Amino acid sequence: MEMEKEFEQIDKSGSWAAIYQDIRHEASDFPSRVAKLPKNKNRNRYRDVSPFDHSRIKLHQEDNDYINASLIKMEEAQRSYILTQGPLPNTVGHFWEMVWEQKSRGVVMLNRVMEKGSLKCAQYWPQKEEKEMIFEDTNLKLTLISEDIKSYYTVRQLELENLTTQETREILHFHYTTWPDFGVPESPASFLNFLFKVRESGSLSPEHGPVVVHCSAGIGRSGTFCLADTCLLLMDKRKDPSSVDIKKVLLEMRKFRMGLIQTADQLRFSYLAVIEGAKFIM
Ligand SMILES: C[C@@H](O)CNC(=S)N[C@H]1C[C@H]2CC[C@@H]1C2
């Protein structure tokens with residue numbers, strides 16, 4: 001079926017939970033043996049969210065190459081994304097090591113450091129120009145260059161220096177600051193405006209390594225971001241945009257990381273975002 005009318009048909013019939021449970025039943029199951037090794041327990045935020053072995057990102061280190069991060073490679077859309085958990089106190093250096101080694105231009109953050117009165121990820125970037133951060137375990141330096149605070153999101157320019165080679169690179173930090181502590185946004189308008197800002201920066205384009213996207217677990221809000229982007233790109237590329245099947249695209253993405261889209265409300269929000277986004281594109 002088309003999307004917008006499939007949408008109203010699920011609303012009128014109130015069957016979002018049944019649609020979402022079908023997706024969960026059909027999703028891929030692949031091994032995640034490296035994630036479950038005992039030496040990696042303090043590298044995982046949640047025991048039930050792990051990268052598959054076949055698609056995990058490897059650090060270029062011979063001691064321990066493990067990080068909780070997956071490469072989602074979308075062949076028809078010609079987009080790649082790295083989805084990862086919010087960094088932990090003992091993985092902030094690994095996180096920036098990955099950004100460096102994978103040649104990413106942009107980092108997309110969809111959570112606040114504290115939500116619901118608890119810590120959802122480490123404070124992994126500097127908040128003042130004159131107070132830079134040094135990660136001694138991976139030999140990197142990170143400096144805040146500039147910061148632009150808007151009503152729904154903040155953009156930061158950062159300098160990442162590899163202290164071993166003295167090479168430097170400019171990294172863009174796109175921080176969506178207004179996702180509600182509970183539920184999903186009422187309108188997708190500000191999320192779509194944010195996605196377009198990331199696109200306009202060049203961070204999603206083939207002349208750079210894959211964008212790094214995270215929330216707390218790296219599967220819920222993060223899944224919404226890449227699902228909406230890929231679906232909109234396919235609607236632009238194909239002769240018949242109504243052929244784009246968001247449930248099929250989601251199942252393809254779940255071949256590369258488990259659990260993408262965590263609730264039926266996130267599924268409905270993803271439909272809403274693609275539907276509204278397709279009207280603005282034209
Ligand atoms: C006519 C409908 O079945 C549309 N099919 C779609 S959108 N397939 C997608 C799933 C993954 C593999 C191919 C694309 C990305």
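Heads up, header says this was done by X-ray crystallography, 1.8 Å.
Using N, Cα and C of the backbone, Cβ positions are placed for all residues, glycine too.
Looking at Swiss-Prot, you'll find the mutagenesis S50 to A or D noted as follows: No phosphorylation. With a cut-off of 8 Å between CB atoms and residues at least 6 apart in sequence, the same chain places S32, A35, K36, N44, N68, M258 near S50 (mutagenesis position), listed in sequence order.
Quoting Swiss-Prot on the mutagenesis of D181 to A: Substrate-trapping mutant. DSSP assigns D181 (mutagenesis position) to coil in the three-state reduction, placing it in neither a helix nor a strand.
Here Swiss-Prot flags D181, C215, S216, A217, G218, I219, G220, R221, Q262 as substrate binding site. Counting only same-chain residues six or more apart in sequence, the Cβ atoms lying under 8 angstroms from the Cβ of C215 (mutagenesis position) belong to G86, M109, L110, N111, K120, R221, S222. DSSP gives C215 (mutagenesis position) a coil state; it is part of no helix or strand.
According to Swiss-Prot, the mutagenesis experiment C215 to S carries this note: Catalytically inactive mutant; abolishes sulfhydration.
Per Swiss-Prot, the feature active site, phosphocysteine intermediate maps to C215.
Residue environment of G218 (substrate binding site) contains 29 other Cβ atoms, counted within 10 Å of its Cβ in all protein chains.
In this view, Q262 (substrate binding site) is surrounded by 18 other Cβ atoms within 10 Å of its Cβ, with every protein chain counted.
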